[PDB]
Amino acid sequence: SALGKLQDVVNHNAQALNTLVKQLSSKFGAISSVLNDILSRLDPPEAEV
Amino acid sequence: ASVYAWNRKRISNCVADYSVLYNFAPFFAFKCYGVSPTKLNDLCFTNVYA
């Protein structure tokens, strides 16, 4: 582990991007996470909320 | 059936068209949760109980 510092920089950036991409699957309270279902099975007035 | 003896049923393996309802009656109470009735006829489902 002589190059710990450079390796650590690389891993921190990679981990940040990973968590940002993974967080797209969470629902946050909506009936579904993908926009397509929300916009498919619901009228526009309720799809807004 | 009566309220405490509701008649459960399963309905699968069929091309289901929800527009045979509208020829039935004035439909005093008709409200859908989770899905709009207008855009129903297109969508697909896992298991439909009645």
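Note that chain A is numbered according to Swiss-Prot, with residues 943-991 shown in order.
Any Cβ shown, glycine's included, is placed from N, Cα and C.
With a 10 A radius on its CB, A:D950 (variant position) counts 11 other CB atoms from all the protein chains. In this structure, A:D950 (variant position) is part of a helix by DSSP. Swiss-Prot gives this note for the natural variant A:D950 to N: In strain: Delta/B.1.617.2, Mu/B.1.621.
For the natural variant A:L981 to F, the note given in Swiss-Prot is In strain: Omicron/BA.1. Of all Cβ atoms in the protein chains displayed, 11 besides its own lie within 10 Å of the Cβ of A:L981 (variant position).
A:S982 (variant position) counts 15 other C-beta atoms within 10 Å of its own C-beta, drawing on all protein chains shown. Here Swiss-Prot describes A:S982 to A as a natural variant; the accompanying note says: In strain: Alpha/B.1.1.7.
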What is the interatomic distance between the Cα atoms of A:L981 (variant position) and A:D950 (variant position), given in whole Å? 42
Given A:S982 (variant position) and A:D950 (variant position), what distance in Å do their CA atoms have, once rounded to a whole number? 44
